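Before any comments, here is the structure.
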There are 2 protein chains.
Amino acid sequence: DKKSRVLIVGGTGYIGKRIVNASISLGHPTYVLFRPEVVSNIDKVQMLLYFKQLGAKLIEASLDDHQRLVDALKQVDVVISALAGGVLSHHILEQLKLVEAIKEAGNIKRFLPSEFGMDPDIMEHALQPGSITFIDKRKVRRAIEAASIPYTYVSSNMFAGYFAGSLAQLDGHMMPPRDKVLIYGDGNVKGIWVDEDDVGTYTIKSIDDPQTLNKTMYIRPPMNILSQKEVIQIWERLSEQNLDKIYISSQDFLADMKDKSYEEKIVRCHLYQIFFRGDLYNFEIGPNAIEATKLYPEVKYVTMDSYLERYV
Amino acid sequence: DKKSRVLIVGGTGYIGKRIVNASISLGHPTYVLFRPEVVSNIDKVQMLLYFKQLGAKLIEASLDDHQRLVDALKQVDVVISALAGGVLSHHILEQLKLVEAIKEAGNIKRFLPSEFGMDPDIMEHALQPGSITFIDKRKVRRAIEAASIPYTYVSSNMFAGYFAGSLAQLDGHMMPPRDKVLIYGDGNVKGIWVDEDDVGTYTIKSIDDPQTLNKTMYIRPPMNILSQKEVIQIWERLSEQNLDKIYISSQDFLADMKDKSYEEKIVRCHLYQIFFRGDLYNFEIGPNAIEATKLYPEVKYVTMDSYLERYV
């Protein structure tokens, strides 16, 4: 359908590839800035080549070369950053350089940061260490608005192939497990679960909208505002097997976690903000925000029934 | 010096160990705080039991636990943080949790934080990203100060084994080269290179002395304000023989620094700021502030002549 010029930086990553094919399939002339890490990464490269035999343009650029970054950005309207990796620190704060490069140029009509999760300044009163992610992304958010860039913060919640795959288990397997399932407390506390393609499709549809201007865009697809136990229940209904439930709680689980060291207590206490303090649905949308599914009613969201209807 | 009970945070890191020996040697009931480094390291645990053996008393407690910390601290009178890692600069902003316990238990008569290098208050103008060291440590200093916690900030410059022992090279090899060497700029700019065990002494003679209360002690040894070409002469032109030399420029050598990884850009920004901008010695020290060597006559510091004849 539309002609806007998007630059995706971060686009060899996990949600980035979803954003990238969304651009191309919803009519955007897409450009993908990539780093140097063509160095031994055949995987990253063949995907770029894959992106390129679809019609994308590839920009060799690094983030440190400020003058090429501005050159590059002058060629496009929107810039989407899907820049993320490990500790969610070393690579989220690189985007500051990209804000500095956007301030300097003037032709960007919209900048969408490396969000795609919980929403950093919705309190995130959060248990440490993994409180850093929301700290980092705020520095980036507060610097965008300072320099009065046009933004849309795409707070999109849980990717289904990360939490409904695993069924949210502490072991990191990306498959729903036979026999047991650990539940967090009650497992009644509501969560939101979204197909990685519905997140890309909804961010390329925010892109040029007057309505998503300086507003936070929540994807809260009505059908997928589900508790932990109810996603376990779609598996049960699907695999045709009833698992053996255990359930677990706050206190020495949080000091356990606070002694199992970083990256392990970052994923825990995030998973503990999702299914205990309930930071996915425990709040208002109201005035400086919107919902992705209300706005684009025509878009097609996948339910956790249809998403799990392939994990088996 | 003499019988104040020191608690030592970061007591198994590079300079940390050094302050523990000194603590013990100078007659203080040494109390070594340690996280679960149990979890990980054999050599850290054997190091601790060495302290234990030598005279010290061990307190295992995280920085995440306020109960253990406040109470562990009520035993002592002086805390001394030497919280290491450069990648572990999260460990500077770890001392934020600790200060909120150093005040919450009162009692402490002199807290001196994880300093031991360049003075960050020398309103660092420091290059991005290495300034993002001085930021974290300027956050603590202000926290000690508003919180009306007493202090002594030890600024001690370059640890000799890490700078004289390297001849401040950049390939990483922690011994002085036999063949090739990179000289920064022209290599005439000044550094103060101190020995790690006098860092420890001069630190410990500073904790109960009415001149260091709430000031910055610098350690500027006279026989050790030298430049890189000058500690390189000492290496060859006295102790080895002769290095084929090469001069790197301020310019596209700041670009050399430009394409590397976040923790490499930092060391470079710190090098490329002692040897180039001159920051160890391009300033006016004083007039309420003090100097270790001058203040503590009795200690016969170790020269860069004596230190590198250990490398021969």
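We're sticking with Swiss-Prot numbering for chain A, so the shown stretch reads 2-313, in order.
Structure determined by X-ray crystallography, 2.5 Å.
In case you wondered, yes, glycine gets a Cβ from its N, Cα and C as well.
According to Swiss-Prot, the NADP(+) binding site annotation covers A:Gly11, A:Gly12, A:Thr13, A:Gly14, A:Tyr15, A:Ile16, A:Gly17, A:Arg36, A:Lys45, A:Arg142. Swiss-Prot gives this note for the published mutagenesis A:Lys138 to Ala: Loss of activity. Summarising the annotation, Swiss-Prot assigns active site, proton acceptor to A:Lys138. What Swiss-Prot lists as substrate binding site is A:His271, and the listing cites a curator's inference.
Where Swiss-Prot records a feature, it is marked here on the structure.
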residue: A:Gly11; record: NADP(+) binding site; CB count, 10 Å: 28
residue: A:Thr13; record: NADP(+) binding site; CB count, 10 Å: 22
residue: A:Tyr15; record: NADP(+) binding site; CB count, 10 Å: 15
residue: A:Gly17; record: NADP(+) binding site; CB count, 10 Å: 23
residue: A:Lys45; record: NADP(+) binding site; CB count, 10 Å: 17
residue: A:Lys138; record: mutagenesis position; CB count, 10 Å: 25
residue: A:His271; record: substrate binding site; CB count, 10 Å: 21
Alpha-carbon distance [A:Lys138 (mutagenesis position); A:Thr13 (NADP(+) binding site)] in Å: 20
Diameter of the NADP(+) binding set by C-alpha atoms, the set being A:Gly11, A:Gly12, A:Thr13, A:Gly14, A:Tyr15, A:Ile16, A:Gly17, A:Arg36, A:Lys45, A:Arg142, in angstrom: 28
Distance, A:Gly17 (NADP(+) binding site) to A:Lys138 (mutagenesis position) (CA atoms, angstrom): 17
Cα-to-Cα gap, A:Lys45 (NADP(+) binding site) vs A:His271 (substrate binding site), nearest whole Å: 28
Neighbouring binding-site residues, C-alpha within 10 angstroms of A:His271 (substrate binding site) - of A:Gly11, A:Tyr15, A:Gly17: none
